[PDB]
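The structure appears right after this line, and notes come after that.
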Number of protein chains: 2
Amino acid sequence: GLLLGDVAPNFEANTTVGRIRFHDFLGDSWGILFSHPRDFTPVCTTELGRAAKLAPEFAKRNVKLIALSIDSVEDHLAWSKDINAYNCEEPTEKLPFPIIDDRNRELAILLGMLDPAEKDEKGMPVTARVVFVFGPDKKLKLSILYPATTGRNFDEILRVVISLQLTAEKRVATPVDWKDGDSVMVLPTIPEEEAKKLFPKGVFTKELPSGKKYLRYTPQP
Amino acid sequence: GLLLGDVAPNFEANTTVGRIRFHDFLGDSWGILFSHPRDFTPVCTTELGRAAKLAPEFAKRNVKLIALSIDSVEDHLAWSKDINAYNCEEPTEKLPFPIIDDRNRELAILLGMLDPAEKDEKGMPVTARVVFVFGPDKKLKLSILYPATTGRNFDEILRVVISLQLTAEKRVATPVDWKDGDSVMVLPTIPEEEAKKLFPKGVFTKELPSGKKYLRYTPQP
């Protein structure tokens, strides 16, 4: 389907906000293209529920959310009412991000999104719970591929956006389980001399059995 | 590289514990094959260390771990002493799971683990932080694709593993940000009659604008 560094295909599809071209929609912002099996289903409701609640948190960082399903734009709007309702807001047919129409599976097939078990009422497969994170350069920066049985972690989605943006801006990398604000690791390539000069906040090396000096933390720049 | 449902290639790999055929290593347990860009580097070390600290929680649930990079099995052995040190354990070259040697980028290109922004001294590119989850039947149940810069979240890996196993034995499905133990969603195509019989702990349905009966909560079966 898709792999790291690949450019986003500049597709055209109908969405709850009209037909559009992907790159045009994305413009000059990071983008999160995520998929969900089917409208009018429980997990997908909690997911898009959560995603709408988190939208300002994403917009503030110049990230554009856009969903996608094998349902119709009609279906989308009808379900948005259910969405706005689920999370206790006014039941319009509007959301803080478009939902993409993909009944004919053009995008599903191409992007490699198809759930192996899940099917509509005609036995035709639907998408899984996919996330693509696109940099402003239109290149894939991170992706996630979850089954329809297992809802995603949206906090984690937010976390990694934050890390992708930091590590784009600063010559560091975030360790396992990193939380926003925590220490980060100094890139293994940057020599001791340039590291002090590059991280005034402090540069702490952990001494190892191999006596190599790679294991180096520094406060979030 | 790999889509949901696809069968794990029964490859041969040289690891820190010997040569193996993949399926035989798995036997009939769930498998987590995961890649990191390079030995003797800071994020990777944090990752495998954390992995090694979790290995009991995965094993008590019939999940085998198997790590992998481009580094030599000679490297892997040395760096395990650092992994172990980092964990504050006796710095042997022993780890609760093996590490594949992909010197040749053979499984890397196979499973599509190649990273876009990271290479070794010799020019050749390396793997990014990918995780494949395989069921006892050797099928991709879940996968994630993180870049060199962004450490993974291993508590989320364990979480989706819990979910994958739950939803495979019970006809439910976990919502966004479901914590192990939290209540789960009733599968939407289960009839109320059959559902009341399936979930004695109770089924709880939130009326919505659409009047549809799909948003049904039940305590974890």
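For chain A, we keep the numbers from Swiss-Prot: what you see runs 4-224, in order.
Keep in mind that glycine also has a Cβ here, set from the backbone N, Cα and C atoms.
In this structure, A:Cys47 (mutagenesis position) is part of a helix by DSSP. Residues or ranges marked as active site, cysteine sulfenic acid (-SOH) intermediate in Swiss-Prot (evidence: experimental evidence): A:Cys47.
Every protein chain shown contributes to the tally, and the Cβ of A:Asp140 (active site, for phospholipase activity) ends up with 11 other Cβ atoms within 10 Å. Annotation source Swiss-Prot lists active site, for phospholipase activity at A:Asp140, citing similarity to another entry.
Summarising the annotation, Swiss-Prot assigns domain 'Thioredoxin' to A:5-169.
Secondary structure from DSSP puts A:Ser32 (mutagenesis position) in coil. Sequence-distant neighbours of A:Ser32 (mutagenesis position) (same chain, 6+ apart, CB under 8 A from its CB) are A:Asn65, A:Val66, A:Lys67, A:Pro139. According to Swiss-Prot, the experimentally introduced change A:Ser32 to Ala is described as follows: Loss of phospholipase activity, but no effect on peroxidase activity.
Sequence-distant neighbours of A:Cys47 (mutagenesis position): residues of the same chain at least 6 apart with a C-beta under 8 Å from its C-beta are A:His39, A:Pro40, A:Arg41, A:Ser72. Listed in Swiss-Prot is the mutagenesis experiment A:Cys47 to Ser, annotated as follows: Loss of peroxidase activity, but no effect on phospholipase activity.
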